[PDB]
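Chemist: The structure follows.
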Amino acid sequence: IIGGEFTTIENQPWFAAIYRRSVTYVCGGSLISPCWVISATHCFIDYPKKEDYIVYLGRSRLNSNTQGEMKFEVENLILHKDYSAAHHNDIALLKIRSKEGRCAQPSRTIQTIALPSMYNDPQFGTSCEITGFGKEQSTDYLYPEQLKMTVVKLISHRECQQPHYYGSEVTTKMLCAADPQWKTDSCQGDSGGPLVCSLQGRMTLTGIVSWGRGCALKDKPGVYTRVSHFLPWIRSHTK
Ligand SMILES: NCc1ccc(CO)cc1
């Protein structure tokens, strides 16, 4: 995350830290249920084998072991079959189970986030949050050690559809978000992470970090996977 502020897992008890096996951080994720973490398909497309992944919950540090955190294996790695690298249908599901075979046990640093209602997103210009261990700066080589989160505003399709923006690269199955100043945003590493908005007075998983041109660049909104357009896929795939 470019800009924003640091936080701990307590303010994002539903965020998951996904890693892979020869050692290393892959992408953020969101716990939508006890055994299911939702993320982005572009995050696993190159290494489809569910056996090289570790998913932590209740974790606020990148290379440290946040006390209270839980480590899980990936019982299932479900990628959207209609994905295409700008990314289409950039949504993925990971069924978690630890070694002693258990799903996630809710607590103060681990909780679930509710999904939206079909085709229902906050009004445009609304403030939402984004969490991740992504770069704090485009030129940075390292990733922040502490978890980060910032605020961005929902942009209309018409607006993001423009050409000085992303033109046609963006579809109705996608959401754009940005600062009015373009000074804060999601960036490399933050993919798969949650775009949370309060809808009807309820923290809702409105989007999943998917892509964007650069980071915090003018007229270059961060694009997210519009979750309220994927519930049937999500429901059937978690049956
Ligand atoms: N390469 C990942 C990436 C994620 C997100 C944004 C949003 O700016 C940009 C880039």
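Heads up, chain A uses Swiss-Prot numbers, so what you see runs 179-199, 204-267, 271-424.
Each Cβ is built from the backbone N, Cα and C atoms, and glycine gets one as well.
Straight from Swiss-Prot, here's the annotation block:
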- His224: active site, charge relay system (ACT_SITE)
- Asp275: active site, charge relay system (ACT_SITE)
- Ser323 to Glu: Abolishes phosphorylation, proadhesive function and ability to induce chemotactic response; when associated with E-158 (MUTAGEN)
- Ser376: active site, charge relay system (ACT_SITE)
Chemist: Between C-alpha atoms, which of these recorded positions comes nearest to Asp275 (active site, charge relay system): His224, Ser323, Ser376?
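Modeler: Checking each of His224, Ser323, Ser376 against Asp275 (active site, charge relay system), the shortest Cα distance is to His224.
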Chemist: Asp275 (active site, charge relay system) has how many other Cβ neighbours within 10 Å of its own Cβ?
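Modeler: Counting Cβ neighbours of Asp275 (active site, charge relay system) within 10 Å gives 28.
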Chemist: Tell me which residues of the chain lie with their Cβ under 8 angstroms from that of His224 (active site, charge relay system), as long as they are six or more apart in sequence?
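Modeler: For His224 (active site, charge relay system), the qualifying residues are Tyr265, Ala267, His272, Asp275, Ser376, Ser395, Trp396.
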Chemist: Before the 3 missing residues sits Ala267, after them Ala271; how far apart are their C-alpha atoms, in Å?
Modeler: 6
Chemist: Long-range same-chain neighbours of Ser323 (mutagenesis position), Cβ under 8 Å, sequence gap at least 6?
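Modeler: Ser323 (mutagenesis position) has long-range Cβ partners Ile180, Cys372, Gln373, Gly399, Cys400, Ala401.
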Chemist: Among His224, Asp275, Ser323, please name the recorded positions whose Cβ is nearer than 6 Å to ligand 1.
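Modeler: Within range of ligand 1: none.
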Chemist: Starting from the Cβ of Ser376 (active site, charge relay system), draw a 10 Å sphere and report how many other Cβ atoms land inside it.
Modeler: 28
Chemist: Could you say whether, by DSSP, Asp275 (active site, charge relay system) belongs to a helix, a strand or a coil region?
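Modeler: Where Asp275 (active site, charge relay system) sits, the three-state DSSP reduction gives coil.
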